[PDB]
Amino acid sequence: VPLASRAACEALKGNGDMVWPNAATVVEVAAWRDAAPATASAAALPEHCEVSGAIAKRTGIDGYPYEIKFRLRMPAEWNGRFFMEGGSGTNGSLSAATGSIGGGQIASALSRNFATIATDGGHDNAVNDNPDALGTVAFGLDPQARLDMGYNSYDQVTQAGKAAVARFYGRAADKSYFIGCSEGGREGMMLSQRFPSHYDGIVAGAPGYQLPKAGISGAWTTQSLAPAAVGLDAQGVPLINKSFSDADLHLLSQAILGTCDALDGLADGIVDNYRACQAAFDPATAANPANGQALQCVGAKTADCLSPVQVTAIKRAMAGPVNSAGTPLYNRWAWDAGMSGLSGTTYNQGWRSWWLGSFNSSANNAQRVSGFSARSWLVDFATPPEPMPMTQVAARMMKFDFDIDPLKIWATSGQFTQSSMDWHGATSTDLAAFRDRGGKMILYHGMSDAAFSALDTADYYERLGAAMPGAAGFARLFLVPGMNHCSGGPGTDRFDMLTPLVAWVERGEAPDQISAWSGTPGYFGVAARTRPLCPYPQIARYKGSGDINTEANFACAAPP
Ligand SMILES: [Ca+2]
């Protein structure tokens, strides 16, 4: 049976000789795939072996079925590297598994002759959909499905993929790479902390390393925004979406650019000096730079000012949750131009969908008010889980208690033997074993992400530098001004993180910069804008002359 062959693939399927690290591995599919042509939306895919199946098929304490699904793609002609893509939301879907590299790239890892694997995280959105437990978050009712969503799925699938690669090619992967954003960023940080030898290079974008506190931020932003809300929904809950119109947010963005844009030495619609900007900008006293007057309404509301009740609300929301002792429960958020943005008539919805939701609606549709995020908190991250009908959820965020409810992400209860911060949190700065075997980590984060605070990622990185002096030799953070959650918004949101990760791990060449470019250069009225991403705490500084949309006219440097 020759290696890297149609027969080697088929043989992975019986009483055949394949030895899985987990004896409860079942292969459903082992198929040979012809090389696929490039399309408008994807690079050409090489000829490869597709293996799909499931690990640890079992019944939950909720009577639902559970398994850890995986999909593995092993090219006939292999570059010797193994690649795993991270998830998003609460997972539950099995992707095509060509190896997404994020940063809006056309190319998959499979398109570069990597072996590629993905998992659903140990539940299935089609089968683990419980109308009495808020839908696709229903996995949280099973304790093991929690541990699988947190850490165990990624572990079992990594071991199984590497075993499948070793058998199919008759040698082990020279190096292994993981790339994820959001929940996938949490997974990459979890891997560096709990499974240091699983991956040699990790890219962790907009990482939910404190994901169980998102619901607490969410409750807070909701309660903070309820006073500026106009009108009610069917259940009598204020319409958080009506707190700010798209034009209102655009004004907020224009006022932030007014005080902050030029602090990097260049008026360009981009706040490169995020730190000077947080020191300098207060919506209660800043100028609307169009009419020279206070951003905050002196009299009645107009198009060209925001009301006191609105300034109060957004300020309280961005400061972040505290309990009655005044202990911070998450973190504060960065003022940035990416809270809105204009391309043609189109208003950036990227920022507002998280806390406010769509202005144009009879109902609340915010992620953190009534959407997936608030539901996930109640069923997945609170112990014990609080299932309820979907229409009670927004009310529950309004009547959330910052002294009782936050304790529940630290709590254990009956069969829930680990807290959500135990199994989902990835807060450890003990990365010595990762560092010392030659592991490299690239973190990136959009400054205008409303899912997770770029400044919370930065504080993790400060705490990593303090615990492990010299940390920049193995881990670097690239903050992206303007960028929303993983993509979108008025910034250079597009980049190839994979090439510089491979260079760091294999050649020891640290990224002093990473080229990025805007997916919507409409926001700056140009056809193209390219800029260096800079390693924290460095920022992009214009050299003094040249086209402002060209990366060669920018250096990475310390802030003034
Ligand atoms: Ca600027």
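Residue numbering in chain A adheres to Swiss-Prot, whereby the residues present occupy positions 43-55, 57-603 in order.
Heads up, header says this was done by X-ray crystallography, 2.5 Å.
A Cβ is built for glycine as well, from the same backbone N, Cα and C atoms used for every other residue.
If you check Swiss-Prot, you get these features:
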- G132, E226, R411, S416, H528: 4-[(2-hydroxyethoxy)carbonyl]benzoate binding site (BINDING)
- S225 to A: Loss of catalytic activity towards MHET (MUTAGEN)
- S225: active site, acyl-ester intermediate (ACT_SITE)
- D304, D307, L309, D311, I313: Ca(2+) binding site (BINDING)
- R411 to A or Q: Almost complete loss of catalytic activity towards MHET (MUTAGEN)
- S416 to A: Gains a low activity towards BHET (bis-(2-hydroxyethyl) terephthalate); when associated with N-424 (MUTAGEN)
- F424 to N: Gains a low activity towards BHET (bis-(2-hydroxyethyl) terephthalate); when associated with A-416 (MUTAGEN)
- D492 to A: Loss of catalytic activity towards MHET (MUTAGEN)
- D492: active site, charge relay system (ACT_SITE)
- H528 to A: Loss of catalytic activity towards MHET (MUTAGEN)
By a simple count, how many Cβ atoms lie within 10 Å of the Cβ of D492 (mutagenesis position), its own Cβ left out?
29
Between the Cα atoms of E226 (4-[(2-hydroxyethoxy)carbonyl]benzoate binding site) and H528 (mutagenesis position), what distance do you get, rounded to the nearest Å?
11
Inter-residue C-alpha distance, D311 (Ca(2+) binding site) and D492 (mutagenesis position) (nearest angstrom):
20
Should we count any of the recorded positions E226, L309, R411, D492 as near ligand 1, judged by a CB under 6 A from one of its atoms, and which?
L309
Name the one residue among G132, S225, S416, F424, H528 whose Cα is closest in three-dimensional space to that of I313 (Ca(2+) binding site); these are the recorded positions.
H528
Ten-angstrom check, please: count other Cβ atoms within 10 Å of the Cβ of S225 (mutagenesis position), all chains counted.
23
Among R411, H528, the most crowded of the mutagenesis positions [Cβ within 10 Å]:
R411
Quick check for the class: what is the C-alpha distance, in angstrom and rounded, between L309 (Ca(2+) binding site) and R411 (mutagenesis position)?
35
Taking only the Cα atoms, work out how far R411 (mutagenesis position) lies from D307 (Ca(2+) binding site), in Å, as a whole number.
33
Sort the recorded positions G132, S225, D304, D492, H528 by C-alpha distance from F424 (mutagenesis position) and give me just the closest.
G132
For the binding-site residues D307, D311, which Cβ has the most other Cβ atoms within 10 Å, all shown protein chains included?
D307
Sequence gap of 6 or more, Cβ distance under 8 Å: name the residues on the same chain that satisfy this around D304 (Ca(2+) binding site), in order along the sequence.
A310, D311, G312, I313, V314, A380
Taking DSSP as the reference, which of helix, strand or coil describes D304 (Ca(2+) binding site)?
helix
Filter the recorded positions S225, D307, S416, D492, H528 down to the ones within 10 angstroms of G132 (4-[(2-hydroxyethoxy)carbonyl]benzoate binding site), Cα to Cα, kept in sequence order.
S225, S416
I'm trying to understand the geometry here, so how far is the Cα atom of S416 (mutagenesis position) from the Cα atom of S225 (mutagenesis position), in Å to the nearest whole number?
12
Cβ neighbour count within 10 Å of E226 (4-[(2-hydroxyethoxy)carbonyl]benzoate binding site):
22
